[PDB]
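Only one structure is covered here, and it is reproduced in the block below.
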Amino acid sequence: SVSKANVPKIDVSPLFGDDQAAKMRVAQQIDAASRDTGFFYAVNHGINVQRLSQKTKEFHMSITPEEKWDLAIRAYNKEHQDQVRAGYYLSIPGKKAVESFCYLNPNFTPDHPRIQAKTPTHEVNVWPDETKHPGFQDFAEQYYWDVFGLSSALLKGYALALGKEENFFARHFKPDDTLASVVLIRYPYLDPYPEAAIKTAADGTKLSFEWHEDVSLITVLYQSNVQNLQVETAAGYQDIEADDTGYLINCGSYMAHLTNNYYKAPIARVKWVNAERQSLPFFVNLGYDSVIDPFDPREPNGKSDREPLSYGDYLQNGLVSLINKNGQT
Ligand SMILES: CC(C)[C@@H](NC(=O)[C@H](CS)NC(=O)CCC[C@H](N)C(=O)O)C(=O)O
Ligand SMILES: [Fe+3]
């Protein structure tokens, strides 16, 4: 028998305002949730989520094989050596069900010095033909900045929760240099569903994606209304109920590092479900040279002996390790 995770629904709208005590009352709830299962739903968040699923499904349904190859990351097309992160992630019929499209900071252009320097984890986005996908690039770039705004406010909530000034995290989260990414993920309905795309967990649960900590500061996720996620607790894996108006929020391993494990990075997995569904994570990554000084809010003097980690190298390491562990998505 599988239990259900405590995932509180937190009205985050005060984090956009100027009522500081109201922000503290949000921060308290973020602290509580981060110390419990590690997940909460952000509600009253102001993002129009009503068509995100439709647009994601329709883009994947309508993009042709030729277009997928043309946009494909290096793992699927050796001609695209510069596309490590951004671009199309093809399914493999009979073997791999999921397909997805990842894009980065729209401000990463050939003019950007990190592109000029060929710094790892920085790439220029690739986009399909506008006339074949009218409005898609516009929608996607706008969505990036919409979720950027929400994420900056959430980061104020996390900073207050930890006893810091509200810009402790968000001052490192900037449009000119953020390594944050959006992934537009389609999980298809398949009949018959290929068993090779299903992994069996140690506890016997059929899965589409194995256990992992997120590589992020925090993760800001919209999913369509099909229950799939589970979070690991000491009592075992627990189901995360879907909420296809709220945003599912949790800390990544960078936050676990800098708080000296006071806010752990929850371990989650994706159960296999034979259902058309859409999943849109926004990974809140900082700049390549962003460094946050660790602290230990469990200690009277607040001091941590842990090394400040440069975020870019953390991201570099984290993305490769997740591929090595859980497979190329
Ligand atoms: C909701 C999650 C479980 C989602 N999975 C995911 O997004 C998984 C696990 S967090 N994430 C990744 O593979 C990292 C993608 C990083 C991205 N290509 C980039 O370069 O920045 C899913 O639906 O599979
Ligand atoms: Fe994850």
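Swiss-Prot numbering applies to chain A: residues 3-331, in that order.
Per the header: X-ray crystallography, 1.7 Å.
The backbone N, Cα and C atoms fix where each Cβ goes, and this holds for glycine too.
As given in Swiss-Prot:
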type: BINDING; residues: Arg87, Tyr91, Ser183, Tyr189, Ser281; note: isopenicillin N binding site
type: BINDING; residues: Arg279; note: 2-oxoglutarate binding site
type: MUTAGEN; residues: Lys98 to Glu; note: Strongly reduced the catalytic activity
type: MUTAGEN; residues: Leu223 to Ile or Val; note: Strongly reduced the catalytic activity
type: MUTAGEN; residues: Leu231 to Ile or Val; note: Strongly reduced the catalytic activity
type: MUTAGEN; residues: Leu231 to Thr; note: Abolishes the catalytic activity
type: MUTAGEN; residues: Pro283 to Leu; note: Abolishes the catalytic activity
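Annotated features taken from Swiss-Prot, shown on the structure.
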residue: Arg87; record: isopenicillin N binding site; DSSP (3 states): coil
residue: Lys98; record: mutagenesis position; DSSP (3 states): strand
residue: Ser183; record: isopenicillin N binding site; DSSP (3 states): strand
residue: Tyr189; record: isopenicillin N binding site; DSSP (3 states): strand
residue: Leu223; record: mutagenesis position; DSSP (3 states): strand
residue: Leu231; record: mutagenesis position; DSSP (3 states): strand
residue: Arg279; record: 2-oxoglutarate binding site; DSSP (3 states): strand
Protein Cβ atoms within 10 Å of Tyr189 (isopenicillin N binding site), excluding its own: 28
Spatial neighbours of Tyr189 (isopenicillin N binding site), counting only the recorded positions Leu223, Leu231, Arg279, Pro283 and Cα distances within 10 Å: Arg279
Nearest of the binding-site residues (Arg87, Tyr91, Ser183, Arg279, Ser281) to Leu223 (mutagenesis position), judged by Cα-Cα distance: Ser281
Rounded inter-Cα distance in Å - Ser183 (isopenicillin N binding site), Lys98 (mutagenesis position): 22
Where the C-beta lies under 6 angstroms from ligand 1, the matching recorded positions among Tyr91, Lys98, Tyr189, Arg279: none
Cβ atoms near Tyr91 (isopenicillin N binding site) (within 10 Å, other residues, all chains): 21
Rounded distance in angstrom between the Cα atoms of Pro283 (mutagenesis position) and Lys98 (mutagenesis position): 19
Which of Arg87, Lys98, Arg279, the listed recorded positions, has fewest other Cβ atoms within 10 Å: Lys98
Local Cβ density at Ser281 (isopenicillin N binding site) - other Cβ atoms counted within 10 Å: 22
Site diameter for isopenicillin N, Å, by largest Cα distance between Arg87, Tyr91, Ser183, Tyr189, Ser281: 19
Nearest of the recorded positions (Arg87, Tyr91, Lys98, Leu231) to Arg279 (2-oxoglutarate binding site), judged by Cα-Cα distance: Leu231
Alpha-carbon spacing, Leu231 (mutagenesis position) to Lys98 (mutagenesis position), which is rounded to whole Å: 18
